[PDB]
Amino acid sequence: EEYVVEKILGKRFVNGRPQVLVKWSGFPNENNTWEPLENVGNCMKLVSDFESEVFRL
Amino acid sequence: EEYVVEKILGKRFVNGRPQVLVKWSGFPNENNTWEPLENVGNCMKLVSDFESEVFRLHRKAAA
Amino acid sequence: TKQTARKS
Amino acid sequence: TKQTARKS
């Protein structure tokens, strides 16, 4: 029920709630999906990488 | 070993990496710790609450 | 740790 | 929906 994620690409809020943009492993960008932060606890390493990147600039 | 968390209080960057401020369930504030984002995978609901709060404040400030 | 997430 | 986390 969980899929391997390759990269977190973006962050946003929809109706007040935080979401991240997910690039899935073994899938091209056309399959990328905005997921609620609640969904993404098992890839918090990648989330962290993404948040480091935007902080870097 | 994982501990039940009651609330997420804050976020910061330490050497480029994100951390959050954890209030632990059944422990007073004096026991609050800054934990790396990597560590809170199992309390994302609470993390999400915290993010929403921040967003709300930002939006109050911008309006 | 394997990096995974739910789809929704 | 049970909220847990590693300590340091």
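Chain B uses Swiss-Prot numbers throughout; the residues present, in order, are 22-84.
So how was this one determined? The header says X-ray crystallography, 2.5 Å.
Cβ coordinates are placed from backbone N, Cα and C, and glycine is handled just like the others.
The domain 'Chromo' annotation in Swiss-Prot covers B:24-74.
Under mutagenesis, Swiss-Prot gives B:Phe34 to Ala with this note: Disrupts dimerization, reduces nuclear foci association in nurse cells, cannot inhibit transposon hyperexpression and is unable to rescue sterility phenotype of knockout mutants; when associated with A-76. On its own chain, B:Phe34 (mutagenesis position) has B:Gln40 as residues at least 6 apart in sequence with a Cβ closer than 8 Å to its own Cβ. B:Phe34 (mutagenesis position) falls within a strand segment according to DSSP.
Around the Cβ of B:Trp45 (mutagenesis position), a 10 Å sphere holds 18 further Cβ atoms from the protein chains shown. DSSP gives B:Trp45 (mutagenesis position) a strand state. For the mutagenesis of B:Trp45 to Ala, Swiss-Prot gives this note: Abolishes binding to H3K9me3 peptide, reduces nuclear foci association in nurse cells, cannot inhibit transposon hyperexpression and is unable to rescue sterility phenotype of knockout mutants. The structure shown keeps the original residue.
With a 10 A radius on its CB, B:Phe48 (mutagenesis position) counts 16 other CB atoms from all the protein chains. According to Swiss-Prot, the experimentally introduced change B:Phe48 to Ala is described as follows: Abolishes binding to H3K9me3 peptide.
Record note (Swiss-Prot), mutagenesis B:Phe76 to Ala: Disrupts dimerization, reduces nuclear foci association in nurse cells, cannot inhibit transposon hyperexpression and is unable to rescue sterility phenotype of knockout mutants; when associated with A-34. The unchanged residue is displayed. In this chain, none of the residues that are 6 or more apart from B:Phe76 (mutagenesis position) has a CB less than 8 Å from its CB.
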